[PDB]
Amino acid sequence: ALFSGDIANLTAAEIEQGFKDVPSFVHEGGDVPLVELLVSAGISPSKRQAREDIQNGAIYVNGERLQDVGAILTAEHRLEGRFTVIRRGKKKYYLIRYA
C-alpha cells in the first residue's frame, strides 16, 4: 500500500528492522520521561550521563532531535503509539516499547 503521517518512514516493522542493530526494551505502559526510559532501556543508566544523553541534540527520538521531558515521554508521545527509536548518536539507535 502506502503510508504518510509522522513515523511513516519508521513504523513498527520499520523500526524493528530499522533498528535491529541494537537491543530493545519494554516498560509497563504509562508515560515515562525520555531520561528514565533510556536509563531503564540501557542507553545511558548513569543518572548524570542519562540526563545529558537526553538533554543533547544528539538524541533524535524517532529521527527528530528531541532533548527535553516537555519534548517526549513515551511511544504514544512520539508516534501514535507502537515503539520509539532513541537515536542517541553518541551510542546507537535503541528501541523502546511498552507492555
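Following Swiss-Prot, chain A shows residues 321-419, kept in their order.
Quick reminder: no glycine exception, Cβ is built from N, Cα and C everywhere.
According to Swiss-Prot, the protein has these features:
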| type | residues | note |
| --- | --- | --- |
| MUTAGEN | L322 to P | 50-fold decrease in charging of tRNA(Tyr) with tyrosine |
| MUTAGEN | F323 to L | 67-fold decrease in charging of tRNA(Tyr) with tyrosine, without effect on the first step of the reaction |
| MUTAGEN | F323 to W | Weak decrease in charging of tRNA(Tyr) with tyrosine, without effect on the first step of the reaction |
| MUTAGEN | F323 to A | 90-fold decrease in charging of tRNA(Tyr) with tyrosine, without effect on the first step of the reaction |
| MUTAGEN | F323 to Y | 3-fold decrease in charging of tRNA(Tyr) with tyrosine, without effect on the first step of the reaction |
| MUTAGEN | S324 to A | 2-fold increase in charging of tRNA(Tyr) with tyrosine |
| MUTAGEN | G325 to A | 5-fold increase in charging of tRNA(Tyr) with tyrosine |
| MUTAGEN | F339 to L | Has no effect on charging of tRNA(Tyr) with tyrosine |
| DOMAIN | 352-419 | domain 'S4 RNA-binding' |
| MUTAGEN | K410 to N | Decreases the binding of tRNA(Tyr), without affecting the formation of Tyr-AMP. Abolishes the toxicity; when associated with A-152 |
| MUTAGEN | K411 to N | Decreases the binding of tRNA(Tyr), without affecting the formation of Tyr-AMP. Abolishes the toxicity; when associated with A-152 |
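Cα spacing between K411 (mutagenesis position) and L322 (mutagenesis position): 32 Å, rounded to the nearest whole number.
Of the recorded residues, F339 (mutagenesis position) and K410 (mutagenesis position) place their C-alpha atoms 15 Å from one another. Shown are the mutagenesis positions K410, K411; of these, the residue with the fewest other Cβ atoms within 10 Å is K410.
Counting neighbouring Cβ atoms within 10 Å of each of the mutagenesis positions (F323, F339), the lowest count belongs to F323. DSSP places the residues of the domain 'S4 RNA-binding' (352-419) in helix, strand and coil in these numbers: 17 helix, 17 strand, 34 coil. If you measure from the Cα atom of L322 (mutagenesis position) to that of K410 (mutagenesis position), you get 33 Å. Under DSSP, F339 (mutagenesis position) is assigned to a helix (H, G or I) in the three-state scheme.
Comparing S324 (mutagenesis position) with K410 (mutagenesis position), their Cα atoms are 29 Å apart once rounded. Of all Cβ atoms in the protein chains displayed, 9 besides its own lie within 10 Å of the Cβ of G325 (mutagenesis position).
Cα to Cα, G325 (mutagenesis position) and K410 (mutagenesis position) are separated by 28 Å.
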